[PDB]
Amino acid sequence: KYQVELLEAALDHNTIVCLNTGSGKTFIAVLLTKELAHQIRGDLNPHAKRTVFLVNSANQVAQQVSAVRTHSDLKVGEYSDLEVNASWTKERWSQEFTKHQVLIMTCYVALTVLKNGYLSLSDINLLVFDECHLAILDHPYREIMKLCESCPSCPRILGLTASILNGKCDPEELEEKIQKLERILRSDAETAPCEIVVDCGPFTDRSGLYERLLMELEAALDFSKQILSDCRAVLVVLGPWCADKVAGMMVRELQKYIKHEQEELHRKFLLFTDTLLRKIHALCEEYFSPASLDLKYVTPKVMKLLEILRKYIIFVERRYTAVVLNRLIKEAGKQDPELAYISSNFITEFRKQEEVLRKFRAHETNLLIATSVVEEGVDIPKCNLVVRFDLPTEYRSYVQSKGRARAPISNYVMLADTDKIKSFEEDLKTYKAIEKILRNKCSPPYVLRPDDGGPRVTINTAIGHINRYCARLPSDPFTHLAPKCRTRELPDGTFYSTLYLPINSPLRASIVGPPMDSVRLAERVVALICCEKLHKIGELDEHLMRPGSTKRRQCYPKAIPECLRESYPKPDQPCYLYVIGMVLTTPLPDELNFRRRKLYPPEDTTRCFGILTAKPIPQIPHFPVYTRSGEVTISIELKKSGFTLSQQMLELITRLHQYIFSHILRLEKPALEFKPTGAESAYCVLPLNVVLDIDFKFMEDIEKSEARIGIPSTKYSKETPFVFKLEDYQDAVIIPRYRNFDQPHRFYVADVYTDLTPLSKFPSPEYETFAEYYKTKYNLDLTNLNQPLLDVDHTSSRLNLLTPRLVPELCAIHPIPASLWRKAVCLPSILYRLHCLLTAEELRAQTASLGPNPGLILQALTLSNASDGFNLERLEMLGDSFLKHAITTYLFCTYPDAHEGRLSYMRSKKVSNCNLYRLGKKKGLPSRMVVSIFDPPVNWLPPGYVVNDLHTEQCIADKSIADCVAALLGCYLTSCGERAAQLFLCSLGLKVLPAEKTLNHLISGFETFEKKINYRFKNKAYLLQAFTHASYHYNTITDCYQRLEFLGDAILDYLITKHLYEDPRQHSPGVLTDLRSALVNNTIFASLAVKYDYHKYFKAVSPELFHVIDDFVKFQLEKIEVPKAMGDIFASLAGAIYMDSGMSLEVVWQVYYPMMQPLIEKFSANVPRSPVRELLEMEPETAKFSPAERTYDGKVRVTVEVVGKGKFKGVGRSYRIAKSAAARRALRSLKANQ
């Protein structure tokens, strides 16, 4: 919290902050400017003050301009050209001063204006001196400050500097420097592990090879030069084997550089340099095995390293040193097996640069070797053992380095030679003095219930309890929640403390306590009061603190509606008659009439079928059956009622009813056995002939017939031969008497080929006439050889009509006509759809007791597996959106005291697929679903037929029940409305229904954003609620925006899915899912937030977040980490517009549609394929994804293996995100390789 406290102090009093890099300079500059922006902005000349950023030179005057223009709405004037501003005059100076709020100008032009006298220091409020250290010398800044000293009222000077604390005599010089700076700037000064000197003993080679190396190296100096320097350094460090490895790499690369050399003279000098370098290459006689050592010739530095490793970040100077060190580390790990903790790695055109990034990603290796450039710019993980072969030549290096050793029991060791230790001691003592002076300049145990209650508390652990409560609150990696307090020193000596808890906790009040004499007592008593209030308001506790999966499958009973049970017409009870009306409303297009045969209209037939239903059945909608003639609109309509029948009449009815499904359609599977009185359903189907009437005479005509079962006998003789009575075959169904015995195949009479006769030509070459064909193949002694023959056509074998896809005397005539035959072949689909529609009507009225249409409920009950014309996907999407919306709104309006973490947990458990499965099962939904494909011979069960399982049971997965519940919710939302959907959710059992001035100068500056988005808030507190962050501790009126984010995201997901659903283009499920994932992505939200200037009004104190937002905003202006916070504020502002508009959605969609419009238009013109689906479709067999791999840091890793092409890995906060990243990486590689 050092940076935050520096900002607090800067806000309290004049401060000379001492940043270590310019990034922090610009950060504290813009941040304080925004804090005082309320004092800056104005509309009246005397009531308006301006900030001036005096810059040293003319080059640094654009970086601050950019920073303030980007991260703030303030307009920034720049006056950098010295001569051109010297040519200016009194008139325009005031003009420009009024034309800008933030002025950035050179010290020369600064003193120039001052002497002229146009802008007074009284009107300036923030005077930020860049590089203010120059005020010790005769820089203009001294005159400007002296003039300020001559002014009674002076701005809040914030000297900014980075050239302090870098001197050699700092123990005194730095003291006098700060003293002088404070005496001139008239301001204060504020700025923002143990040392183990390690002694290294001497070591020398017995043979003296080392001195020989110096000798030959020195001789070369007498007489390219770059490699000479490199060699000496590496050789000095250690044993000759690694040195020779480095020398080998040098010679290898030099043999190439010589060839690449451009100067022949240098080429010659470099060849002589090879002649010099090969001395090491030849000296191999002076040393022994490099793979069979015994630590006899190693360098003592490595000996010390090895001893330290055995007992248990290494900053290096030259690359070769790091390389050899890493090499010998693994070598010793192999040589000695007791170094179990040994695990090394090393660090230091564009191609090589890319590798460094991957090497950094392997930072989990405990021992990370690196060069001296690792001291700044990297957020190296926590290390417990820092080994430094060298010593810090510079104070800032010592400080920055020793900082990294952040371990509860840390060891910051520093290797030094025995003689050098004196110098190291002196230097570190000087540095210690420097750091000391710098830091100096900156500087009744409760019990719930004595009998049991909770463990015995102690006074010294209360603050610990409050600190772990602050740690248990939620936060992101860019924020840090810690308690605040200020000892209220009193002249009496008894001072109290006031705990300001984090901005996310419910206790937004000052938890003051009584005053005590000592700090410890005060702190522990205030922590005690805090624990009390927290356990009282409902935070602390007495302790002082698979279903729904696709794999699960079961077989449920089918649901024959409760309107067809025991409805068998009885003689002593009234009965209802219902005609099955049929009309052909869509004849086949002739272009598609590949059969080239005319159509038979069913409506033009006096004879039809009806249902004699005893118990009345609720009306259902007319539906279409696709027949050979096209589409027939079926409709069950009432004709008569209140008529009884005789016992023998009902017997006739039953025998004919079984005849229809046992001899005509051949739906008598051996598994079944007729049982009207015994079945679940027992209604009867009877013909109806316009006289409508049952036409009992027709039934008796078809019953007395001697052809009922099996072809009868014919009448072909010599005295009374057969005759061609064309009237008897004008509308007939024929049964060949010469083939298919015992299993006849029936045909129609398409026409009569009067032009063709038994003696006429025969199509097959084997015979010349039909008479010959019979006489030869079947040996049929036809008693007549002259007659007109009959054209034929087959009788449709197919019975799933739900969706689109001959010699007279030798064949008998079926008693029933062909029109009734086709009308009967249409029957099974009719009965199946009747069953389904009635089940839907029941599931409609049971929940309604107005309501949704039974056909749309049927669409909600049909899974995709059925391959029917209807499917579940679209309703699923919409319903899931609604569900999330509803749950979130309810949890946010009913539990105002819980934080986003608990709300998220509860919501994710209520909307989980297991809960929806349980809810659906409670309502019996799995018994009402059409999963199977219609196949009447296999899965159907005709009326009045029992099985004496595929018929009665069905297999459904729990996820399908969840899908069904969501789809019914979608149906109710798309038909009845939102209130109906809400009450249906509560019907399944999901209870989804039942400072003034601080605000003024905190909201000030949003009067332009309100205009940009064309919305003015009623209660301005919602703006602050949205544009806040968990680190904006200066905001005490409202809490953090995370709870608003929670509701906002759900609102924008429902709005976008609703818009995509009600689009005339009627996108398919895949397109809908893809667009949903594309528009509901955080990255897109951040892109839009940055585009519409949301970043200008955000408010957070985290510096890292500031830098990330800077990168992302610049990137979006030109057109890589996307800051989640920007998309989060986008969602939060959506939630705020929803909460401030009296709980309305239209307001949100009229404030956000003008922004998201272009994106949806583009993505609907070119749907972006999902990267995961695209990779699975591009490489379904070779691309395989590993299961979720949890990383040590808590993230999720995913590996994808493309067999024969490579392996790719991804990391993300979730499996889906990591999988998407892995798939994108593979696709980009595959597409680049292809």
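Note that the numbers count up from 1, one per residue, in the order the chain is shown.
Structure method, as recorded: electron microscopy, 3.8 Å.
Quick reminder: no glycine exception, Cβ is built from N, Cα and C everywhere.
Here is what Swiss-Prot says about this protein:
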type	residues	note
BINDING	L19, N20, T21, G22, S23, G24, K25, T26	ATP binding site
DOMAIN	6-182	domain 'Helicase ATP-binding'
DOMAIN	1167-1232	domain 'DRBM'
MUTAGEN	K1124 to A, R, S or T (Swiss-Prot position 1800)	Loss of activity
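The Cβ of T21 (ATP binding site) lies under 8 Å from the Cβ of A162, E376, each on the same chain and at least six residues away in sequence.
Cβ proximity to the ATP site centre (mean Cβ of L19, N20, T21, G22, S23, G24, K25, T26, cutoff 8 Å) flags the following additional same-chain residues: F27, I28, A162.
Each residue of the domain 'DRBM' (1167-1232) gets a DSSP state, and the totals for helix, strand and coil are 26 helix, 19 strand, 21 coil.
The Cα of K1119 and the Cα of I1120, which border 22 unmodelled residues, are 13 Å apart.
If you draw a 10 Å sphere around the CB of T26 (ATP binding site), it holds 22 other CB atoms from the protein chains shown. Where the chain is interrupted between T348 and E349, 16 residues are left out of the deposited model, and the two C-alpha atoms stand 15 angstrom apart. Set side by side, the recorded positions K25, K1124 differ in how many other CB atoms lie within 10 angstroms of their CB, and the most is found at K25. Where 29 residues go unmodelled, between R805 and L806, the Cα positions on each side are 29 angstrom apart. Each of the binding-site residues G22, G24 was scored by the other Cβ atoms within 10 Å of its Cβ; the lowest score goes to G22. Gap check: 18 residues are unmodelled from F223 to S224, and the C-alpha separation across it is 11 Å. Sequence-distant contacts of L19 (ATP binding site), defined by Cβ-Cβ distance under 8 angstroms and a gap of at least six in the same chain, are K25, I28, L160, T161, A162.
Here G22 (ATP binding site) is positioned 25 angstrom away from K1124 (mutagenesis position), judged by their C-alpha atoms. All protein chains shown were included, and the count of other CB atoms within 10 Å of the CB of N20 (ATP binding site) stands at 15. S23 (ATP binding site): 14 other CB atoms within 10 A of its CB, across all protein chains.
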